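Participant: After the structure tokens below, expect a handful of questions from me.
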Amino acid sequence: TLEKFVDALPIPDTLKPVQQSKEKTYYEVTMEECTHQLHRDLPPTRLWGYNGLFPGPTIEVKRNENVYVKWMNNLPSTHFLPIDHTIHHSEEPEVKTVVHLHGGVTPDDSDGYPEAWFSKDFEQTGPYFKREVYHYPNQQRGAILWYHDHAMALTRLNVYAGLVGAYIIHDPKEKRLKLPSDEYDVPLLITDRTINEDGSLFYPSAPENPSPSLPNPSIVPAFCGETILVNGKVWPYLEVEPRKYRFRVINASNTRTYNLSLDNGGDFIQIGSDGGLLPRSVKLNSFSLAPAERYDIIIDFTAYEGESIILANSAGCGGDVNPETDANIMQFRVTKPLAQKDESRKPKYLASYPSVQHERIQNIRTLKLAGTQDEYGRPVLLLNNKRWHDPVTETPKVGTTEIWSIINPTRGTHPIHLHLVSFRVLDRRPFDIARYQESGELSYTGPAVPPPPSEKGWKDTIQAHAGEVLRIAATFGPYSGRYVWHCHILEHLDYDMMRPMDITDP
Ligand SMILES: [Cu+2]
Ligand SMILES: [Cu+2]
Ligand SMILES: [Cu+2]
Ligand SMILES: [Cu+2]
């Protein structure tokens, strides 16, 4: 296997605007097929990248900054990864793209609707396409966001190809907290990959030892990569100064959940979740990170000068974790001389509690994670046993607050994501799976459990564990329009665990 910790961690450059005034910031980002070396010992890999980079450029904005991004497709007309033609039926181009700013408080036509896709130079566009230049008003809490492809029936492929990047909203009001900043504030985009000897990406064309009933290529219900990359390098190292760093930890993997720790037994300090700063900082020895979740953390290397510390992983993917491979994420080497005094802080008091809000519960929505089997014998994962194309059923009214009760009778965790909003986690409660499957009756096998401190802030992607009912609360706004909610396991999303979400203005 590839030698661990021989390549330095890339830190994507911050994107520069094409035009900028006090009133408007204008960016251009072009999707390009490009080649990059992923490891010292590999030939360069063919990838799809925003501005031809993997990951794409980091975009940094201020809260309330009036931002526009013209996301453009300059990709080849044929994919290099295996397309399953059976999972969607519409004339249409093979390669479709659309960019979703994950966590963005964004008008619907700029949100990256799956059917708002476009081909090269916008030659062909999906039925819900409205505009070329996306508008991000950024009227939301400072937070770690990220952007990635969201094209109908292609998300697992386009994201795997390399179409992911970081987007950070800086609230000037947070500067007084003196959190680690500038070179001491570093995004970590974690992506698992399987790479062939010739350097080319491997993505399966079919399930392992496929049934003759299956089409070719065929979608698979999960992908587990043999290798872990951070910021587009296999098992990299980062030289750090002996001081406090802020890391924006982003799970940009298709399926894989990580459970992260430091191999010396040191602690993280979590300061933020998907939706921004937690009300209080939280000292953690480990944390779970499912696809699309973000942890905003401080690691304090002050007492560890000279040491090599591995960011380790205990969560398996399709089996037990391998100590020599996927148990490793990256290695910190505390060997960089201090550039200046560490004047950063790790404050306890960060933000207002979500519980300060006292919104009336307009609706309680009961939702189940289910599915069926297709003509080829493959599982089709479905929210409420409804297909993507079935008439919309999740229709919250703008400005109103709802409780969503997510029932998971399946065998695994699904990281559920709602567009537009960030939400509060209320509780999780275990139930009798067999009784639910047989009668549809919900019988609890234990008391409700409140969220861990890590989930007492704002979330937009939430782990709904097997055999539990998860309750969340969201205020639907400030915009009305057509959005989506879905599982962020991309192999599930594409077939067919995604539903429209209409925020209405009556
Ligand atoms: Cu996403
Ligand atoms: Cu999203
Ligand atoms: Cu799922
Ligand atoms: Cu989405």
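Here chain A follows Swiss-Prot, giving residues 2-91, 96-511 in order.
Header lists the method as X-ray crystallography, 1.7 Å.
From the backbone N, Cα and C atoms, a Cβ is placed for every residue, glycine too.
What Swiss-Prot shows for this protein is this:
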BINDING   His105, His422  Cu cation 1 binding site
BINDING   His107, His153, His493  Cu cation 2 binding site
BINDING   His419, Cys492, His497, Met502  Cu cation 4 binding site
DOMAIN    240-318  domain 'Plastocyanin-like 3'
MUTAGEN   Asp116 to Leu  9-fold decrease in catalytic efficiency with ABTS as substrate. Almost loss of activity with 2,6-DMP as substrate
MUTAGEN   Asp116 to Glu  10-fold decrease in catalytic efficiency with ABTS as substrate. 91-fold decrease in catalytic efficiency with 2,6-DMP as substrate
MUTAGEN   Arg146 to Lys  357-fold decrease in catalytic efficiency with ABTS as substrate. 152-fold decrease in catalytic efficiency with SGZ as substrate
MUTAGEN   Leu386 to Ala  Slight decrease in catalytic efficiency. Shows minimal changes in the structure of the copper centers
MUTAGEN   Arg429 to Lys  25-fold decrease in catalytic efficiency with ABTS as substrate. 30-fold decrease in catalytic efficiency with SGZ as substrate
MUTAGEN   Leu431 to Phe  Retains approximately 50% of the wild-type activity with both ABTS and SGZ
MUTAGEN   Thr480 to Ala  Retains approximately 60% of the wild-type activity with both ABTS and SGZ
MUTAGEN   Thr480 to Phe  Retains approximately 30% of the wild-type activity with SGZ but does not affect activity with ABTS
MUTAGEN   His493 to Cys  Decreases copper content. Strong decrease in catalytic efficiency with both ABTS and SGZ
MUTAGEN   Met502 to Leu  Loss of laccase activity. Mutant fails to develop the dark brown phenotype typical of the wild type strain
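Please go over these features one by one and say how buried each is and what sits next to it.
Facilitator: Under the three-state DSSP scheme, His422 (Cu cation 1 binding site) falls in the strand class.
Counting every protein chain shown, the number of other Cβ atoms lying within 10 Å of the Cβ of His493 (mutagenesis position) is 26.
DSSP assigns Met502 (mutagenesis position) to coil in the three-state reduction, placing it in neither a helix nor a strand.
All chains included, 25 other C-beta atoms sit within 10 angstroms of the C-beta of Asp116 (mutagenesis position).
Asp116 (mutagenesis position) carries neither a helix nor a strand DSSP state and counts as coil.
Around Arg146 (mutagenesis position), the C-beta neighbours below 8 angstroms that are at least 6 residues distant in the chain are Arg64, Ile174, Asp176, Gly280, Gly281, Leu282, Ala356, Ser427, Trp463.
With a 10 A radius on its CB, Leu386 (mutagenesis position) counts 22 other CB atoms from all the protein chains.
Residues near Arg429 (mutagenesis position) in space but far in sequence (CB under 8 A, at least 6 apart, same chain), listed by position: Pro359, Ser360, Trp463, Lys464, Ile477, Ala478, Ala479.
Summarising the environment of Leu431 (mutagenesis position), the number of other Cβ atoms within 10 Å of its Cβ, over all protein chains shown, is 17.
Mapped onto three states, the DSSP output places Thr480 (mutagenesis position) in strand.
A 10 Å cutoff on Cβ-Cβ distances gives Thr480 (mutagenesis position) a total of 18 other Cβ atoms nearby, all chains included.
Classification of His493 (mutagenesis position) by DSSP places it in coil, neither helical nor stranded.
A C-beta separation below 8 Å, combined with a sequence spacing of at least six in one chain, links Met502 (mutagenesis position) to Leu374, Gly376, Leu386, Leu387, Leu388, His419, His491, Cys492, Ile494.
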Participant: What is the Cα to Cα distance in Å between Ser91 and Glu96, where a stretch of 4 residues has no coordinates?
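Facilitator: Roughly 9 Å, rounded to a whole number, separates the two Cα atoms.
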Participant: Just counting, how many other CB atoms are there within 10 A of the CB of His419 (Cu cation 4 binding site)?
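Facilitator: Around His419 (Cu cation 4 binding site), other Cβ atoms within 10 Å: 25.
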Participant: I want to check the contact list for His153 (Cu cation 2 binding site): same chain, sequence separation of six or more, C-beta distance under 8 angstroms. What comes out?
Facilitator: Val104, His105, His107, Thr160, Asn163, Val164, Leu168, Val169, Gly170, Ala257
Participant: Which one is it: of the recorded positions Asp116, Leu431, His497, whose Cα lies the shortest distance from the Cα of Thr480 (mutagenesis position)?
Facilitator: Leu431
Participant: How many of the residues that make up the domain 'Plastocyanin-like 3' (240-318) does DSSP mark as helix, as strand and as coil?
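Facilitator: The composition, in the requested order, is 3 helix, 48 strand, 28 coil.
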Participant: Whole-number Å distance between the CA of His497 (Cu cation 4 binding site) and the CA of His422 (Cu cation 1 binding site)?
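Facilitator: Pair distance, Cα basis, whole Å: 12 Å.
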Participant: Could you state the whole-number distance in Å separating the C-alpha atoms of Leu431 (mutagenesis position) and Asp116 (mutagenesis position)?
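Facilitator: Distance between the two Cα atoms comes out at 27 Å.
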Participant: Tell me, how many other CB atoms lie within 10 A of the CB of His105 (Cu cation 1 binding site), whichever protein chain they belong to?
Facilitator: 25
